[PDB]
Amino acid sequence: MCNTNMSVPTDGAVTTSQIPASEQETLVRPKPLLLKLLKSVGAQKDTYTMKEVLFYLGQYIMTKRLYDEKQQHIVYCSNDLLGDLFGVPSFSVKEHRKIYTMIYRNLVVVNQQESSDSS
């Protein structure tokens with residue numbers, strides 16, 4: 001993927017997008033799990049976003065030598081920090097939809113304090 005700058009309306013569908021990590025960002029703030037994930041590669045923040053975690057979690061997978069050896073999409077993670085994410089012996093990063101949707105198991109998004117008007 002290097003000739004992709006505006007996509008192609010020929011045998012390539014409309015858009016190569018899918019998964020909430022840029023279009024649906026969220027100023028993510030998880031518990032020690034995605035930060036032991038990203039802060040490892042190089043990250044270092046009090047919070048993150050699904051966009052940072054997007055390309056960054058992409059980093060840690062491809063890195064730390066946990067990936068397959070066919071097309072770098074069957075990334076085996078036995079006893080790995082990537083494992084703390086879910087816990088698979090292998091996961092398909094190629095399908096970022098299912099891979100990141102199982103990343104966020106329960107729930108975790110931006111907080112943004114609010115007020116009950118009269119309080």
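Indices start at 1 and increase along the chain as displayed.
Placed from the backbone N, Cα and C atoms, the Cβ positions cover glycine too.
For 26-109, the entry in Swiss-Prot reads domain 'SWIB/MDM2', with the evidence type sequence analysis.
Among the sequence features in Swiss-Prot, the mutagenesis site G58 to A is noted as follows: No effect on its ability to induce apoptosis. Within the same chain, residues at least six positions away from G58 (mutagenesis position) with a Cβ under 8 Å of its Cβ are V93. In the three-state DSSP scheme, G58 (mutagenesis position) is classed as helix.
Residues in the domain 'SWIB/MDM2' (26-109) partition by DSSP class (helix H, G, I; strand E, B; coil) as 31 helix, 4 strand, 49 coil.
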